[PDB]
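Chemist: Take this structure first; my questions come after.
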Amino acid sequence: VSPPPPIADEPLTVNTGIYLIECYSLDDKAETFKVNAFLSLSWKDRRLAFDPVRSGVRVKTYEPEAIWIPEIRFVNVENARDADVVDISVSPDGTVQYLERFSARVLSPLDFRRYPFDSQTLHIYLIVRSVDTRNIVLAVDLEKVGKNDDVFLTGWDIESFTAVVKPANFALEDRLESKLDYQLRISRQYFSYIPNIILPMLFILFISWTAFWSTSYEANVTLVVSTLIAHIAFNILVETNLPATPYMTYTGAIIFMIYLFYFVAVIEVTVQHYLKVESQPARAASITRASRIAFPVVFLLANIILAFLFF
Amino acid sequence: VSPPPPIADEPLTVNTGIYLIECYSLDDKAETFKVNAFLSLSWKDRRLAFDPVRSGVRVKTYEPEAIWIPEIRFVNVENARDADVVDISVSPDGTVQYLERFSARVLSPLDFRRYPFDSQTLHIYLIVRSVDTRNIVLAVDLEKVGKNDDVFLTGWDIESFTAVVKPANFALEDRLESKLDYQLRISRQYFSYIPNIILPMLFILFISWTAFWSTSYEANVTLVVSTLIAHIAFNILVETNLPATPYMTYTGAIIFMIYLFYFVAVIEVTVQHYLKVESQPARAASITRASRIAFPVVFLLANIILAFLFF
Amino acid sequence: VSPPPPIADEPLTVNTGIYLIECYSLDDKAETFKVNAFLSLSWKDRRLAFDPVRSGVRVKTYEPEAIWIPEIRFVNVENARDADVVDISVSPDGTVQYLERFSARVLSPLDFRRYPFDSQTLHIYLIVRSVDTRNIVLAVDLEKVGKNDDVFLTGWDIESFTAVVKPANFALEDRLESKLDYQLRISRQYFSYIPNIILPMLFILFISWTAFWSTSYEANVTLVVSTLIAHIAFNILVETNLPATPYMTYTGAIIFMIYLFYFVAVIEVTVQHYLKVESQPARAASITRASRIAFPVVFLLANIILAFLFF
Amino acid sequence: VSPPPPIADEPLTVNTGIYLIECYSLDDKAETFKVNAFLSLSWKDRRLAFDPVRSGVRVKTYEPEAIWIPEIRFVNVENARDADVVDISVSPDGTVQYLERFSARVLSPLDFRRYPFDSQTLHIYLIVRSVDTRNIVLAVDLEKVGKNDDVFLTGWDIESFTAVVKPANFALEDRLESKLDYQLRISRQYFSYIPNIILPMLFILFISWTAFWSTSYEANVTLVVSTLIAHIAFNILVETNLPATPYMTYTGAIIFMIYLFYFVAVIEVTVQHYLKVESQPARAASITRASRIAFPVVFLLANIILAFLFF
Amino acid sequence: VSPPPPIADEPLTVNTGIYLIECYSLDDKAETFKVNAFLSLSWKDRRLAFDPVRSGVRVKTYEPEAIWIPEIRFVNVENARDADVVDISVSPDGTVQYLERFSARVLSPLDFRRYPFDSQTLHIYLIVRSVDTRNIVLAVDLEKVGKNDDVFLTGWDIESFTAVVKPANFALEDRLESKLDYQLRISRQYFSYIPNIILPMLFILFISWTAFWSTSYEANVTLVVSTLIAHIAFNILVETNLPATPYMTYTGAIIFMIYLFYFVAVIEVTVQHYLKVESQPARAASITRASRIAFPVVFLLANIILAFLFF
Ligand SMILES: [Cl-]
Ligand SMILES: [Cl-]
Ligand SMILES: [Cl-]
Ligand SMILES: [Cl-]
Ligand SMILES: [Cl-]
Ligand SMILES: [Cl-]
Ligand SMILES: [Cl-]
Ligand code: NA
Ligand code: NA
Ligand code: NA
Ligand code: NA
Ligand code: NA
Ligand code: NA
């Protein structure tokens, strides 16, 4: 067929709704997630109108090839959604109600600055291109926007799913394009990061500081170098569950900062020993005693500064 | 076509059955599993009735496009199942018997609290949306629910596969939706975790405690720090075969707890040495002797407490 | 169409054959393998019979939608095979000869008890469901069962591919089902496991035993703990190329057993040192001398016992 | 149908445009990236011309099977693009305007010489094969070449997307082929490599040099060998995020160079000790003092030389 | 339709050609590679002949469903190729020229004996099954065999792509099958293996030998055991980029051999110490001095022997 023609000179309003059935596979590195959802569309096609009293039925079904249907697409998807059309109902006045269930893999960038205490706003951008015959524009039927109460996005809490109601209308390749921004707001379940990464990483650091209550260089080197190695493991573990950002992450900072602490601890340990060998154990012992306070205090100050800067 | 019309204002009952042919790929991290199964549907379409004596045959075949078939979907799947229709039989009174074989990848959340001694209840949710003309409702033909005796779910024992017989009927976007809960109950084969992870992890810990029968700081540091490193490896190995939970897992607890034991062992070892150097080997030696009992005893108490809390 | 009706009261025999063109991707963890093969089917459809003199050709081609073809399926596949039909020939008497080339990923469980000296029997189960009108039964044309001379399963030797000729006929959901068992018998190329895993693992163990010719506790601890760590690496490497079994594997046993040897070596080393410090180097030295023989002898006995128990 | 015939004897010009909607998945190892884009085509088909005054409309839609459309393909793709046709408009003079949205995975080699400070030029090669009846040739409508302002290629900055306007026309299998080069110019966000890899790698190296202020062989060996091990980890980490090049990468050089520094540090440490044992601590001490300056100075010179050679 | 019938009693010659557009993804472990290529076919169908002077055109196009086309298949592919048909031209005498572009994933075994200095011969086997009506045979049009000059197979140099011109004709399931062997000859770019694996592995080994200029058992144990651990890492790294072969690889040998050197170095170090403790430092010192020459000399001899045996 081809598009409904205008009563006057008005653009065709296509009403939209997304209802999320499943969110899954939030891939931090790819910056993607998968969705399974109802997509609902509604518009006026005069051509399809009818009399309820004459026709005997108050609604009419159609198969999708029978009528004109707007080419709605997702902007930020990897490949075109799989969609199974569920239902098409036309009411007497020629109002069409379309309903598909779809699944798609969606590109949407993530801000890792506060990882792993971060929150994100995922987007699904619906779009339509205007044809020559007629301009098409999108709108949001809020009654058809939602998510079910089970949706679980393993590793994240889901706050809200709402749509920015006013589309962005713009020219692309000499046609009008109308674009809606659906927004899925989430925040990361940070709990497990504490016992699995953060505390272990501290424990190894604090073990490194036992060298400040020790006069054995051979022990000290072993303490500080072994723990430094373990820290690297955690650095590596962490930098692998995350992509290459052009900014420091919060955890990144702490991790990096900690290298400085290991480095300086090695210097102290080196200096202590060097002085003992020159028979200045008195001076050595002042530095060691200072280190016992300076290290943990500066560590604490530094973290407060960092948390201040990142939150 | 379109749905069979009601004698009077009664909903259409669609009878369901799932018969599992294969379960496989229980992915702990994605919280998914794959299934290969018969799906059976049955319903009354009066329009399709016939006389056996007149028509000459007592059952009639059809191809799926020929008749009306309800749009049954799975709720908790990644993408719509692949289904090949096997057989459609209509009996004289217009009773339709549908049978497909399908495969699907199913989202179903797992409770890791008692891992790896955990059991799970997987769900497959069948659903149908009511049309305008007619309300549809699902029911369970218990004679068509089962699994074959071979279904092996590598890494798990299968207890039962049963369906909750009373559907959950609810409004979604101003239509009735009817949802059945099929339940596959499993429990994890925990055996291999003992030799591969648990005992090794203990053995390294117990080796760390040999420092309590030693006066060599250089040895002790090496004992405790090396074993601590090995423990980290196991922590890492374990946290990678599992997803990020917002709750402690049982194994998680033990693993985390064990870091405290390493930490305190380092303190003891540090203290012992420090006293020897101040010529108080007598006090050192009391602490070392106490540690020999305190460590294993507190370890045992702590584990009893944990197992109590988790089981 | 629908199935050929019987001359008398006999079930329809569908003759089968599988000819393997490629085996590949034996995935130990998933317990799957991939196959690329001819599937050959043959049956009598009288309805399709014809005169060579009238029709002008001596055999007739068809496209699969044109005629009735039995719904033959694989039982133990992940998803339905990709099949490209190669040829359908119907001979004058209505004898159909079907030939597809297919590929599928096949579930078939593996017994890891003697890994990596294990052999396996893979299965491909062909099946057909009987319709209402007619009972269908499968049989094996032995002349159409085989494999290519160059079919290779990287990491395995292929012994035989044969079919159990007598189907298993049984009721499922009130219809007859007929099931054939094709069997691919293989055995693992164990060679590479010797230089890459087994010997290294021994070498590190034997290095640990050099502590029996040493009086340096600091050295000994380092010897035994470092090698123990290397052993863990191999344990981890091995447990990752394999799934979680509810039984001990042979290699698993050895690996696990070896932890006990490391543990006891640490005890010996600890004891030796403790006695030296109490000025009983004489007793220490007896234990050390005994250990030099006891360890390797008990190791040998233990392995003989294990190999006996597993083979 | 088949191609438009020429007014005279001129080749058929097909005008092209690519508008990038999404770039993603730049896989360094595979040397690929994924794209989602509009492809626009335009050409003259006289046969389709019409009178605006007679026909009543000034533009005509068609479905793709209705008219002749050139077989445009991508050269450097893994498999043929998924394309959904968006719009086909024909203007009175028989000028066709084609528009598809496509997605494809594109092979395009990367030069790793300056990694991770590298820039790249990705290519998308459009191509068309001439038929017997007519020569077909491609051209670039610059007004239909662009990318939207959001395109984000996680880990990279995007400079430009432009097309080389003059096609390369050449014989392949005795027909003319016409090929356009679209060019996406990018440069790597190198920031994260500094804190995650580069600085750590230096810090461990500088720690190794503390052995130059130490007289303990047992400590020194531990310092230098442990840090060497950590360096290997980083070598391994790095060589895994990259493919096997037949040329040195910049980072590769530094990494490799650093092994020489560890090697020589071990020699120094070995020599120092050997002399102390022969009661020549005076000579030892000159070498150690020299090493304190020589190592960092030569390290600096060497890096300047390398950066000069690579930039 | 069905096949062209013979003028006399001759088999139908189908002329073939493969022109490689892209080679990629040479996966060493799977022993596969991916290809993107033109497949060209040519044969005589008398039925399609025509008069150029009468018909007015010297060539005729067809769509593939219109005419008979031989079922050419690849033998050694995972799944049937994706193919888009490009062009079908028929010349007056009924000579058909077919051209598709395809992509496929190809199984072809690799000989790892000389890795990573190995060369390989990849195969693509084209095949055709004869029908009842007619025998089909394949041949190679050498003018349609080639690859473009860009084909880059990341990690490999490409020597040649040629076809063995004489097919192998043989019986399979009582029909003739005709099989062509296309051969892609490649050799591995070994350069990067030197700096990334081989030299590091030597450097660690040579560091182990510094224990021959040292009298400290505690140092020596640390030197030799730490380096042994690093060697294991490289063994593991290497055995993971490769499959399980039933033969020694060259690199495998060296790696394995090197374990023996570490083992014996531990024995030497153990012996040296044991003698020092029994106050025989004189004998110890002879063995240590011998080791300084024996180790590197035997290492060199052994490698010469191995390279001789493998090349
Ligand atoms: Cl879409
Ligand atoms: Cl579904
Ligand atoms: Cl409700
Ligand atoms: Cl309703
Ligand atoms: Cl199947
Ligand atoms: Cl394409
Ligand atoms: Cl194929
Ligand atoms: Na339509
Ligand atoms: Na239907
Ligand atoms: Na040490
Ligand atoms: Na059929
Ligand atoms: Na067309
Ligand atoms: Na055809």
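Here chain C follows Swiss-Prot, giving residues 47-357 in order.
Determination method: X-ray crystallography, 2.8 Å.
Quick reminder: no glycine exception, Cβ is built from N, Cα and C everywhere.
Not my notes, these are from Swiss-Prot:
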MUTAGEN   C:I244 to Y  Marked gain of function, with a ten-fold shift of the proton dose-response curve towards lower concentrations
MUTAGEN   C:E264 to A  Decreases cation selectivity. Decreases the binding affinity of TEA and TBA. Nearly abolishes block by Cd(2+)
MUTAGEN   C:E264 to Q or D  Decreases binding affinity of TBA
MUTAGEN   C:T268 to A  Increases the binding affinity of TBA. Weakens block by Cd(2+)
MUTAGEN   C:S272 to A  Increases the binding affinity of TBA
MUTAGEN   C:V284 to M  Displays an increased sensitivity to propofol but not to desflurane
MUTAGEN   C:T297 to A  Marked gain of function, with a ten-fold shift of the proton dose-response curve towards lower concentrations. Also shows slower apparent rate constants for activation and deactivation. Displays an increased sensitivity to propofol but a decreased sensitivity to desflurane
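Help me picture these features in the structure, burial and contacts included.
Modeler: DSSP gives C:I244 (mutagenesis position) a helix state. Long-range neighbours of C:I244 (mutagenesis position) (same chain, six or more residues apart, CB within less than 8 Å of its CB): none.
According to its DSSP assignment, C:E264 (mutagenesis position) is helical. Long-range Cβ contacts of C:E264 (mutagenesis position) within its own chain (separation 6+, distance under 8 Å) are none.
Close to C:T268 (mutagenesis position) in the fold, though at least 6 residues off in sequence, lies no residue with a CB less than 8 Å from its CB.
On its own chain, C:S272 (mutagenesis position) has no residue at least 6 apart in sequence with a Cβ closer than 8 Å to its own Cβ.
Sequence-distant contacts of C:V284 (mutagenesis position), defined as residues of its own chain at least six apart whose C-beta falls under 8 angstroms from its C-beta, comprise C:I243, C:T297, C:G298, C:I301.
All chains included, 24 other C-beta atoms sit within 10 angstroms of the C-beta of C:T297 (mutagenesis position).
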Chemist: By the DSSP assignment reduced to helix, strand and coil, which category contains C:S272 (mutagenesis position)?
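Modeler: DSSP assigns C:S272 (mutagenesis position) to helix.
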Chemist: Do the mutagenesis positions C:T268, C:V284, C:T297 include any whose Cβ comes within less than 8 Å of a Cβ in chain E, and which?
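Modeler: Listed mutagenesis positions passing the 8 Å Cβ cut to E: C:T268.
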Chemist: Which of the mutagenesis positions C:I244, C:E264, C:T268, C:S272, C:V284, C:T297 have a Cβ less than 8 Å from any Cβ in chain B?
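Modeler: Listed in sequence order, the mutagenesis positions near chain B are C:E264, C:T268, C:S272.
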Chemist: According to DSSP, folded down to helix, strand and coil, what is C:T297 (mutagenesis position)?
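Modeler: Once the DSSP labels are grouped into three classes, C:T297 (mutagenesis position) ends up as helix.
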